[PDB]
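Enquirer: Dropping the structure in here first, questions after.
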Amino acid sequence: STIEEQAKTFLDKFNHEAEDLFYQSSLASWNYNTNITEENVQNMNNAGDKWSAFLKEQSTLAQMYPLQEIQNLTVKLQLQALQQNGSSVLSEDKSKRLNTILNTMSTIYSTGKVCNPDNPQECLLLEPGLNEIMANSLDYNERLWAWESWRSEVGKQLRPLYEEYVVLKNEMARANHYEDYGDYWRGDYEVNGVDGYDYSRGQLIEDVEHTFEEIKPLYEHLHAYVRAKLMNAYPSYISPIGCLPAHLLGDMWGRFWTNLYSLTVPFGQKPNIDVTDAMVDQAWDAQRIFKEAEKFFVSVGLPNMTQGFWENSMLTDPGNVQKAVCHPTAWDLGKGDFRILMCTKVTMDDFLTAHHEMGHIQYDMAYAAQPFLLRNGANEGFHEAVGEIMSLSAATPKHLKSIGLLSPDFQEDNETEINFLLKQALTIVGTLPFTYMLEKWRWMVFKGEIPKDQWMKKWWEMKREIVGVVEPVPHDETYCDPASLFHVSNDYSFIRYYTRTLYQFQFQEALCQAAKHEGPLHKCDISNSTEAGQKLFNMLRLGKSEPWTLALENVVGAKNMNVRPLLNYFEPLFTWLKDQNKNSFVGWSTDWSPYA
Amino acid sequence: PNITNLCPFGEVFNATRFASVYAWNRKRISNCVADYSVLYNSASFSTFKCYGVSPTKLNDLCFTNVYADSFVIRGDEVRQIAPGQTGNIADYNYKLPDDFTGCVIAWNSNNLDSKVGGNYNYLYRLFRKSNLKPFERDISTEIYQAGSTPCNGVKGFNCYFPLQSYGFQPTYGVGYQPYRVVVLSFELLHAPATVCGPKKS
Ligand SMILES: *[C@@H]1O[C@H](CO)[C@@H](O)[C@H](O)[C@H]1NC(C)=O
Ligand SMILES: *[C@@H]1O[C@H](CO)[C@@H](O)[C@H](O)[C@H]1NC(C)=O
Ligand SMILES: *[C@@H]1O[C@H](CO)[C@@H](O)[C@H](O)[C@H]1NC(C)=O
Ligand SMILES: *[C@@H]1O[C@H](CO)[C@@H](O)[C@H](O)[C@H]1NC(C)=O
Ligand SMILES: *[C@@H]1O[C@H](CO)[C@@H](O)[C@H](O)[C@H]1NC(C)=O
Ligand SMILES: *[C@@H]1O[C@H](CO)[C@@H](O)[C@H](O)[C@H]1NC(C)=O
Ligand SMILES: *[C@@H]1O[C@H](CO)[C@@H](O)[C@H](O)[C@H]1NC(C)=O
């Protein structure tokens, strides 16, 4: 009869057939990932083509129902999600060119192999080897060689490709009624039609700048401390007044600073909280790791894993004969089928990763009651944030003592808390200026604020201004230094990590206040608290049905992303860094004082 | 006395194939001895919810006719086979009256009714203009008209096909795995009641 009832019936038929097709595609992808064989690749490609063609046909059929004649918010949300053209609005030649460019960038990044000139008989790929070289070497010129050679090869290959990519994506986005591709990415956080809880695409940049302005003193003190320690490690290269050299940050791009924990440890004399040896002594299998994670999730009141999870997941490397992707991934295949694909080792990192991925599985299970097109996080930040809160809670010494993995007579003094907080800052605080600078640069590239001849001159200027990292030698416009990273070269949004990092600590403060924890925030464990699990599950059950602002109101009681829980989390470390930086100079100079 | 001529409960519960929820099979059971304690004491049934009568006194009472309706539904759809409920199965596939006397028996059949490729032999009616009356069967395959435009027999815009398959695969969740449901309907009419329980000697 009415347009709204017509859309509801269309959504019902869509949901029903979509769930089945998405299941077939997801099962084909799972069979490819656990069994890398050419027929599995063919089956995955066939299922993906059927899924994409089906989404194209339903997008073509969904647009015939006008949005303004529908009053139910959930129906309007599903219709808004389905009615996106995507690349379909663009011409067939340009769509084919864009797909070809994306595929060739994926092949160039995945199969990029670089080794030293005059010794070309064998070469190393980034993921098997260059990562290990960047994370473990202590040699200045070796890291400089690896960094410059990989940015030379990858950037000189990817620069014309990225120049075509920005133009095609901007054309598609303006054809889709967006200002640029950056506005298309910022449209994930856009809430329209809800009274009071509306969020605009333009508010995201202002909120990110407003939060980063409060991030900046803590990052400045951490940067000064890391600069002093790197000056101790490398005597003459680092200046007291200047920025950090780019190739010394412990990773290939500067994404994380977690590989500098050995060089920058506050109290080396004190022991670490490594529990690897304790699990080795007690013969903890990966099955035991996941069962302990399940015990953690039932302690807080969340549902336990299904029988199909234990039957169908691959939690151990299969063997030599059968090949599988080693990356840990939680799979929501559809129809109540939840699996984890992780090559689990007996390490603390794998144990925390097991908690993180089972948190992903719990988030997926919670919104299974929702319609198919609303089965996602409220934004891209929440889905990762709910796994990261489990990673936060599991890493605490109280959780390790409770499950028996840590000795009951382990002394928790202030020094171990300081060095643990510094490790968490190197992982968590260090990625925030890099993430903000990368997204702001990509937004300015899409917006047209930066001309193509001035991309790199601005970029390093941004990196000195924001990240406090200086280039070793100047780069001209023949280089494409951003696109050496996985997310930017493969068309992925990058603001999810910044939002995830802030949402992580906001959720942590909310659950710890719910659990009546009486100490420091980093000493808080959310186990044994039914009310904390209930407060989490109230947001978890919604999925994408409600605005992310309303979900954040459900957890923390605020309508916007907030920066104060992160600063509260690192407050002991903040005071310690302020004490340790009395002689040294906090802040950096944008001049070429260390090296250029 | 000596009791023979048991009711054919083997051809309902232990059937090699079950019907879909839309074209649900109805078997009229008359003029035999119905032993309900064999069904109640089995551990193979997940749901044995009896409405309007208790299972303990079923083995004593006598009824004129017994209607055994058999079909296959999802795990999450077993709750809709009850008086007063709502959902696609109750509104469009199989409707129970509010004044229902009988038992709803359901058990998991993932072993038999699921194949790795997907078993599309079981269907459910997804749409219809009005809700079903109690104990009504709709096996029509006419194209549903959701819009003003006439369908004219072609599944185009706003015109969809009523019956949709459940692609039952063994790796599904417990709420999506196939469940075989047998509903026993007990009525008493003025005719001589002949479906009686077994009598002790
Ligand atoms: C992996 O693929 C091979 C291909 O020959 C097949 O024989 C094997 O059964 C598969 N293993 C699993 C666990 O599916
Ligand atoms: C919107 O539709 C859903 C079913 O799709 C229904 O449950 C919900 O109550 C509706 N909301 C309003 C406000 O009508
Ligand atoms: C998708 O593209 C078609 C083709 O021009 C257009 O008519 C339609 O309005 C577009 N949909 C949206 C949501 O912009
Ligand atoms: C999950 O918990 C319930 C109740 O505690 C239990 O019956 C069920 O067996 C558990 N699941 C598994 C896979 O053991
Ligand atoms: C730890 O506590 C002791 C005693 O309160 C104090 O002397 C020491 O300076 C503290 N260290 C740090 C890093 O806070
Ligand atoms: C949570 O509850 C279990 C069950 O009593 C208990 O063994 C465990 O120690 C509790 N956790 C903490 C941190 O006390
Ligand atoms: C059906 O099969 C089971 C399995 O062997 C058997 O125990 C039972 O007696 C059979 N008949 C009925 C009516 O359940």
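Per Swiss-Prot, chain A residues shown: 19-614, in order.
Cβ atoms here come from the backbone N, Cα and C positions, even for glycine.
When I checked Swiss-Prot for this same protein, it listed these features:
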- A:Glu375: active site, proton acceptor (ACT_SITE)
- A:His505: active site, proton donor (ACT_SITE)
- A:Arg169, A:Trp477, A:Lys481: chloride binding site (BINDING)
- A:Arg273, A:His345, A:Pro346, A:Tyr515: substrate binding site (BINDING)
- A:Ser19 to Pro: Increases slightly the interaction with RBD domain of SARS-CoV-2 spike protein (MUTAGEN)
- A:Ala25 to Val: Increases slightly the interaction with RBD domain of SARS-CoV-2 spike protein (MUTAGEN)
- A:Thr27 to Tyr: Increases slightly the interaction with RBD domain of SARS-CoV-2 spike protein. In sACE2.v2.2; increases interaction with RBD domain of SARS-CoV-2 spike protein; when associated with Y-330 and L-386 (MUTAGEN)
- A:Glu37 to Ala: No effect on interaction with SARS-CoV spike glycoprotein (MUTAGEN)
- A:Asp38 to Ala: No effect on interaction with SARS-CoV spike glycoprotein (MUTAGEN)
- A:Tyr41 to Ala: Strongly inhibits interaction with SARS-CoV spike glycoprotein (MUTAGEN)
- A:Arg273 to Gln: Complete loss of enzyme activity. Does not affect amino acid transport activity of SLC6A19 (MUTAGEN)
- A:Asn330 to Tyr: Increases slightly the interaction with RBD domain of SARS-CoV-2 spike protein. In sACE2.v2.2; increases interaction with RBD domain of SARS-CoV-2 spike protein; when associated with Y-27 and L-386 (MUTAGEN)
- A:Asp355 to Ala: Strongly inhibits interaction with SARS-CoV spike glycoprotein (MUTAGEN)
- A:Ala386 to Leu: Increases slightly the interaction with RBD domain of SARS-CoV-2 spike protein. In sACE2.v2.2; increases interaction with RBD domain of SARS-CoV-2 spike protein; when associated with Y-27 and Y-330 (MUTAGEN)
- A:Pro389 to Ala: Slightly inhibits interaction with SARS-CoV spike glycoprotein (MUTAGEN)
- A:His505 to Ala: Complete loss of enzyme activity (MUTAGEN)
Enquirer: Note the Cβ centroid of A:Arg169, A:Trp477, A:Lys481, the recorded chloride site, then list each other residue of that chain whose Cβ lies within 8 Å of it, in sequence.
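Expert: Once A:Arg169, A:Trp477, A:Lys481 are set aside, the remaining close residues are A:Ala264, A:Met474, A:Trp478, A:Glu489, A:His493, A:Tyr497, A:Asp499, A:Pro500.
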Enquirer: Could you work out which of the recorded positions (A:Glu37, A:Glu375) has its C-beta surrounded by the smallest number of other C-beta atoms within 10 A?
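Expert: Counting other Cβ atoms within 10 Å of each of the recorded positions A:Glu37, A:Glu375 gives the minimum at A:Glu37.
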Enquirer: Can you tell me how many other Cβ atoms are located within 10 Å of the Cβ belonging to A:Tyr41 (mutagenesis position)?
Expert: 21
Enquirer: Which of A:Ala25, A:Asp38, A:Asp355 (mutagenesis positions) reach within a Cβ distance of under 8 Å of chain B?
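Expert: Correct list, in sequence order: A:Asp38, A:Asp355.
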Enquirer: Under 8 Å between C-beta atoms and at least six apart in sequence, can you list the same-chain neighbours of A:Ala25 (mutagenesis position), or say none if there are none?
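Expert: Long-range Cβ contacts: A:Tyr83, A:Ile88, A:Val93, A:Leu97.
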Enquirer: Name the secondary structure element type, per DSSP in three states, that contains A:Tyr41 (mutagenesis position).
Expert: helix
Enquirer: Using C-alpha atoms only, work out the spacing between A:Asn330 (mutagenesis position) and A:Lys481 (chloride binding site) and round it to an integer in Å.
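Expert: Cα to Cα, A:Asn330 (mutagenesis position) and A:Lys481 (chloride binding site) are separated by 45 Å.
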Enquirer: About how far apart, in whole Å, are the alpha carbons (Cα) of A:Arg169 (chloride binding site) and A:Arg273 (mutagenesis position)?
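Expert: Here the two Cα atoms lie 15 Å apart.
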Enquirer: Say we define neighbours as other CB atoms within 10 Å of the CB. Which of the recorded positions A:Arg169, A:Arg273, A:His345, A:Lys481, A:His505 has the fewest?
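Expert: Counting other Cβ atoms within 10 Å of each of the recorded positions A:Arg169, A:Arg273, A:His345, A:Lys481, A:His505 gives the minimum at A:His345.
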Enquirer: Kindly assign A:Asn330 (mutagenesis position) to one of the three DSSP-derived states: helix, strand or coil.
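Expert: Assignment for A:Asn330 (mutagenesis position) reads helix.
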